[PDB]
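This report concerns only the one structure given below.
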There are 4 protein chains.
Amino acid sequence: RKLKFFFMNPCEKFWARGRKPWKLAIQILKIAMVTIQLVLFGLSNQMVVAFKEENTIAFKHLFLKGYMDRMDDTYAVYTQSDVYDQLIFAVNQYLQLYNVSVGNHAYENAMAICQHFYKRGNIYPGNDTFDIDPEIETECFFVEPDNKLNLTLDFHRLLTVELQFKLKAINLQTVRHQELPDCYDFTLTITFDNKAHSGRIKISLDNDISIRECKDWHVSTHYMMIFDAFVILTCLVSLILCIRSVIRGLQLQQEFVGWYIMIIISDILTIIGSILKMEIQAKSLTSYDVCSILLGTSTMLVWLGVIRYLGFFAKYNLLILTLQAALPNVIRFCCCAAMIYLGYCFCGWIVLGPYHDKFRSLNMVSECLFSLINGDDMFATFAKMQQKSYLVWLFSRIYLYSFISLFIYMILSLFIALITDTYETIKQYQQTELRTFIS
Amino acid sequence: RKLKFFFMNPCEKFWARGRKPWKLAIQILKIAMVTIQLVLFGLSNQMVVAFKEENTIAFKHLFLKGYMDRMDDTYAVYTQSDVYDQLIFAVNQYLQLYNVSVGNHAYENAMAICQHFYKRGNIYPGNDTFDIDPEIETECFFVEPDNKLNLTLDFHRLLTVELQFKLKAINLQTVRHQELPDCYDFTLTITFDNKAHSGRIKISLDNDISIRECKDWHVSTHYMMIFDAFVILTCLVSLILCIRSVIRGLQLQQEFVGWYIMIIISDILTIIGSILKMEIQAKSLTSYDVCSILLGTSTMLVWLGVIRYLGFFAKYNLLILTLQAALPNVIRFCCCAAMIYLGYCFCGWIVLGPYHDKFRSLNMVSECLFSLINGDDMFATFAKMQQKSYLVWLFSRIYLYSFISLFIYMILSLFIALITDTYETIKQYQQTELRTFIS
Amino acid sequence: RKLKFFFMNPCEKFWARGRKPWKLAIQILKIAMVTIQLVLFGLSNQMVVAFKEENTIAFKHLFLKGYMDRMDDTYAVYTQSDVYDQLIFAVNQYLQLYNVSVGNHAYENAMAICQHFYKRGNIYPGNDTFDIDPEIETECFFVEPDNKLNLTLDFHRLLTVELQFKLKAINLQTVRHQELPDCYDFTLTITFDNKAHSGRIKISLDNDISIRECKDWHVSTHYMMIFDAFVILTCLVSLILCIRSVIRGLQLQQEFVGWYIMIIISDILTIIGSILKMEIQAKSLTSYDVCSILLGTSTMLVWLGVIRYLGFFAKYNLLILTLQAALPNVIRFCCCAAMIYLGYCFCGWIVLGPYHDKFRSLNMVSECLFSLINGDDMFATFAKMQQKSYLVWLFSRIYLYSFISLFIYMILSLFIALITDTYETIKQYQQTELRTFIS
Amino acid sequence: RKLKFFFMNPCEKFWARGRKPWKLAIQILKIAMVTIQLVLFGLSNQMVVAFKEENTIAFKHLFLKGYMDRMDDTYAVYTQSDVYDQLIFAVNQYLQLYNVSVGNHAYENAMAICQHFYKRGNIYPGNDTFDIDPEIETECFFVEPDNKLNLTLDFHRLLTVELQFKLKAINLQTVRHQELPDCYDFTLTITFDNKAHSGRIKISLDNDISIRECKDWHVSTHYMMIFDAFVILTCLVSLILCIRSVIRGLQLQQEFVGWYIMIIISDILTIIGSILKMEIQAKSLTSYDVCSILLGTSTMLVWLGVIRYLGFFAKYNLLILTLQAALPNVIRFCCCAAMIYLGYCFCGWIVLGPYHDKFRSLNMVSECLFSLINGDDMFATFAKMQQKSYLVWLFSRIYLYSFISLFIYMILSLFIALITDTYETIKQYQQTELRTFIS
């Protein structure tokens, strides 16, 4: 009836009729609004972030006694004078920060160093006897920021050492031009671990940074926040056009008795996103990155909306029409064969993985498999050579060609395949009783 | 009629008839002429260029106080004695250039250093108060090239420092053998920026170089320039064979009431190219690289002419026949799905991009997406580890496999697909009323 | 008959009938049991291993007199004072280990250095005469671990030098938390070879490590070993469900007069695997890595069982149905064309391989061919430039494009092809007299 | 007739008949003979070679005054004291070689240094006047190997400096175990060039090495050379079975009024190869690498013979049957589109190539295009940033996506395509009047 025309209607044919074109322009407003919300937001998150990393990487630059000819820090002390060396350099770094550090960041009214010790240790190499107590007692030591350093350390008993402290910084180019909180204290922990007891104590400096606003600001009702609330009003108006889409879906359920479900799921993530960016505006958390992930999932789904827009012009939408069509054999293939993947990762995992990486995480082995699926890594995998067991390397070539095998021969092809097939029927059926009664 | 034979005529069948073969040989002359114009020109642009870069990279070699074990310069001072160190080294570099610099380049009748300052600064860490004035006053200082150095710098207030100066060089192996202007003054600016205020002041030396001809030259009517004017006469004769092609197209419009449109668009870019290389011959600009881009677009289109030449021999031109044929689904797919691309770049852009690069430009994120589209970068993207939020890295794997997913499963396949299909109908229809009335 | 129903029966349709569902749950128990056996085992092998490598890499860190700006150790002495330098550093390393080495590892009641000499040497450069005796006499020297060093070396006559020694270490974080032997003596051999007589004596330190259990342990009937025996009882129960599968196959041979053959081959490798992990539990070998390879082949085949499980749900198993189907043209193509591969490796091998690598192993040349098959290495292969013979580099480009050619044009395509075809008949025959008599 | 049966006969069906099986076993003998000739030969060429490179790389190790934190030597002096520094180090290297050099290689009854000078130079920066004389006079200086060094150099006038000398080495592990000439004098030339006059004088050491046999040898009718003559007799017997194949082809021309043409072209390259390895056995050239290329082309074609062997077993040879079949559209596509390639390289060549590489060779630009065709290099191409002209980088992204575009969208697809099609008719016609009259 007329209901079937309002429902099976064409946006562009709806342009022929009057007083319909208002909804689309509303929706494009939502498009570029959300788009800007991205834009401006991305300045926001990245500027914040990069300042943190900047300041971050540098804190290593002040407090690590040295850096090498290789940029990579993965390397750490062999020496006793090395550790007491890093301690002198860094405690005196606490001291000499006011003078030497070229950054503004200064002490706020303070440091500390933790050392973790073994409850009852015993080592007897002579009789081979080895006695351990699985209890660690942590002694914490406190630094006052302004000279002599007293160090008590026993080498065999050392599992982990750390130091903690938190230094203040207020970001000038951040609060100067735009609105984001200018203070974040970077709470630093530098660490040296014998955790494995091997003779190399693996040193890394790691900083967590917390966002706080200046107690006062005097420089030289925020329209950008009220704009995010007005784009948020665009998003609630979009969840209201998603509520008119939802009553449209309720009317399509009554008549049935979704492109919008995407559109509404979007501006719901955008709505929860706008509320939540209001929320990290209130909280000042600095781990609100999530609020970012939340916010951007929206950007995504809204741009599949960019998909049904261009699809809206041409109207035969074959690219997303065939893709949609055979997604069944697609997902069935992914989750079914992805098992085969898993198993190989395991095989690589118990035999190969000892050999692969110094981090030697199965996660990494999974990743570098899929790396060869991407065509690279053969070069760094083939390169590092077993040579201990001719059987070891022998299997090594056996599987790596086996799997690198089963996908090129097998993986792309099934893909390429069902892809081909439903392209065919797409073009074919382009060239139902429900539509018949609709006619 | 006879008009249809002159029009639907075969170049090689035209060889059977007499006094026709002159136009093609004219056109091959244009082929290898333009080809040479490339050749000789490429010597020209590259020799110039490489000299600039040579001299360039080296200027960093003189005036940067140091270089590291890592080739990469991205790194910069942590220290106050470091900056005054780079200043001493470089001002004394100005001084000691005559003696120490192994290059010819010398002062011409002179340097300077700029420092940009804050209008009204205030920093109060104790009460958390932070006061800034968004106005920068630049003080410029002048160097006379032949000893004492006085430095006035305040650390908190420092946003950017620079130095400028322009040194003279006349390129020997350039003007010696061939004709290109031998003098280019490289106007240098070395810089140290606290622009972010982080504690690392990011140092880079950057040179713009300007081309000028020696006022006099005595060594030991230019035929190479008149050759470029004669190949330019070949190009105007080609725009005249493109005007005979255009009156040929006017006759084909009258009869219709283009391979040439390419041929003429080419030798028009080649003609504007020959005029413009005459033009940077007059101007001596050194940013005439554009004149190069202009010039070479020609090389391009003329070699798609190389395409209809070999196609001219075989005459069934299926490779460019099928490609042409289905370019519709091709461009429709590119610009339609390329949306999907865009959206992902955004998603990566707000959540992932904080994490990806120290430059952290969305441009770069776009680039390294398409990098995985090329099969590499999985290795450097998978490698650098979030580890702050299990949700952060969690999404990280979610999308990177999601998109790396949608294209391998989706991207090549649609491609491979329409490509297959129109190959089929190409071979098929190989194996119209207009042609019928032509018969 | 009824026999044909028990045989051509559906697991999920068997769920409709009663007292059948017990066998599957038995088999899933075997799934996640074996899965855990992996899990726990993988902790085991990797923790052991990584400790060895840790301690390992570091031993180089103590005893190599130096490390460079490049991480790579491939480089070695040019000097006489260099070798006597490495000797001083390392013999004094033996000495100063107790004091300087930050690892626990200590001497156990001792080192030695071997030098291999020429039987009768003669070198006469003046008259060009060159006399050699193909007999090497090895003199071994012994180190007592607690000062003066006397060195006797002749440069021309030096083929290989080594030193051997074995140091004791008991791994704390290994025996502390879980059960694995805590002592492994790393028997070290550091070496300097003039083996080629070139003027660079290629230095590497290499360690073999042997596992031994502490003679006594006092800390602060193993259920994990009895769990591996109980999962081993799961595996024997699985070889007994593989014996019921085998009597099932004997009944299917009688009726015929295998998915299980995989299932049983698996839990046989898992059974020999469980017995053998019991066996390296008895032996304490440290080259039991094989026992790992043995053990994991199981993980593999059992997860192709994960394949017939998900396949068990959907029941039309097309992904493994088409793959199975045309594996004939697959294996025929692999082993047939893989000849063509071989030949190219040879061609590259005699002409190209001189040029390719400093290790210059044909194995490596084979590997980096298949590397370009993976899309990478063009960059490091194209980069290193012949330039001695224009014919040398000329062929160099000839073949590398020739083969890189024959596979892209040829290799993926045949692949993609038969893959396509049997996908078609898979979908077709989805859309026998034996089955007819079964009906 | 019977002639058609001897001709259209099956090797394996010929096994049914008697006294035929002798020819094949002859031919397999040729297979593994030639195979061994490879084998042994490959030892030969590689061992020689690697010794040369060994000794080679090291000569740089003695005579370059320094090496850096970066392995790459591409870098060279900025300084006057640097060049006189390299001279001292290297002339004194000539001196101190007997003592310091850990290699055997010694002087044979001597060095020299060349400096190339400008005929009439004039530099006038003040008035901008620049005068040059395009004539270089080379002064050569001679070194006697056993102390004071006198240096005469003018900086502006310096185009190129070199030094030459040739040092003797007799390769121990080469002549000791097997037969190859043990002496090769490595004639060295180290060089420093201001060739561009830029202020960095690009230093490289380059060695040509010549093979000579020891005048006498006393150690502790060659069967390996007579084996290469006997495998060469296998090759002449193979050119005689290729002459029986050629009279077989003459009989097939008479009956017609080639697999063998390959077989004979092979053992002709193998025959000329065996004669020529006899020939570099006589000549002792050391640039006989060609003799290697000659020799191995054989290995190649003989292993396409490995192709018709396995094809000989199965007998339906579809993999090489379809490949053969549509090679027409294949080669037509390669040489036709490869034009399109060329043109792009040019476009990249005049505009992009200034920017790409410091070597900035169009050859390299061609190579790295085809690199992206291989899926890598996007990372190093996208990375290095124009930033001088927004138009420069703008086109930069324009084309790199344009071409990276036209092949993925276009290149593999046509490929994948004709490959698919003739696979189809291969399988089809598997599932002529000449054969009919043969029947």
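By the numbers in Swiss-Prot, the shown part of chain B spans 40-148, 155-191, 202-275, 282-318, 340-513, 519-526.
Cβ coordinates are placed from backbone N, Cα and C, and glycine is handled just like the others.
According to Swiss-Prot:
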- B:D108 to N: Abolishes basal channel activity without affecting channel activation by a synthetic agonist; when associated with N-111 and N-112 (MUTAGEN)
- B:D111 to N: Abolishes basal channel activity without affecting channel activation by a synthetic agonist; when associated with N-108 and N-112 (MUTAGEN)
- B:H252 to A: Increases inhibition by lumenal H(+). Decreases inhibition by lumenal H(+); when associated with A-283 (MUTAGEN)
- B:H273 to A: Increases inhibition by lumenal H(+). Decreases inhibition by lumenal H(+); when associated with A-283 (MUTAGEN)
- B:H283 to A: Constitutive active channel; abolishes inhibition by lumenal H(+); retains the Ca(2+)-dependent inactivation of the Ca(2+) current. Decreases inhibition by lumenal H(+); when associated with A-252. Decreases inhibition by lumenal H(+); when associated with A-273 (MUTAGEN)
- B:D458 to K: Nearly abolishes channel activity; inhibits starvation-induced autophagy (MUTAGEN)
- B:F497 to A: Nearly abolishes channel activation by a synthetic agonist (MUTAGEN)
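Unbuilt region (6 residues) between B:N148 and B:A155. Cα separation across the gap: 7 Å.
Counting every protein chain shown, the number of other Cβ atoms lying within 10 Å of the Cβ of B:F497 (mutagenesis position) is 23. The candidate set comprises the mutagenesis positions B:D108, B:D111, B:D458. Of these, B:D458 has the most other Cβ atoms within 10 Å. B:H283 (mutagenesis position): 10 other CB atoms within 10 A of its CB, across all protein chains. In sequence order, the mutagenesis positions near chain C (CB to CB under 8 A) are B:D108, B:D458, out of B:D108, B:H273, B:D458. Of all Cβ atoms in the shown protein chains, 25 besides its own fall within 10 Å of the Cβ of B:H252 (mutagenesis position). Listed mutagenesis positions B:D111, B:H252, B:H283, B:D458 compared with chain D at a CB cut-off under 8 A give B:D458 as the close ones. Contacting chain A by the Cβ rule (under 8 Å between Cβ atoms), the mutagenesis positions B:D108, B:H252, B:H283, B:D458, B:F497 reduce to B:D108, B:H252, B:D458.
Spatially, by CA atoms, the mutagenesis positions B:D108, B:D111, B:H273, B:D458, B:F497 include one closest to B:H252 (mutagenesis position), and that is B:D111.
Under the three-state DSSP scheme, B:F497 (mutagenesis position) falls in the helix class.
Under DSSP, B:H252 (mutagenesis position) is assigned to coil, being neither helix nor strand in the three-state scheme. Cα spacing between B:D108 (mutagenesis position) and B:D458 (mutagenesis position): 27 Å, rounded to the nearest whole number. The Cβ of B:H273 (mutagenesis position) has 11 neighbouring Cβ atoms from other residues within 10 Å, across all protein chains displayed. With respect to their backbone Cα atoms, B:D458 (mutagenesis position) and B:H273 (mutagenesis position) stand 54 Å from each other.
The chain break between B:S275 and B:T282 spans 6 missing residues, with the CA atoms of the two ends lying 18 Å apart.
A Cα-Cα distance of 43 Å separates B:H273 (mutagenesis position) from B:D111 (mutagenesis position).
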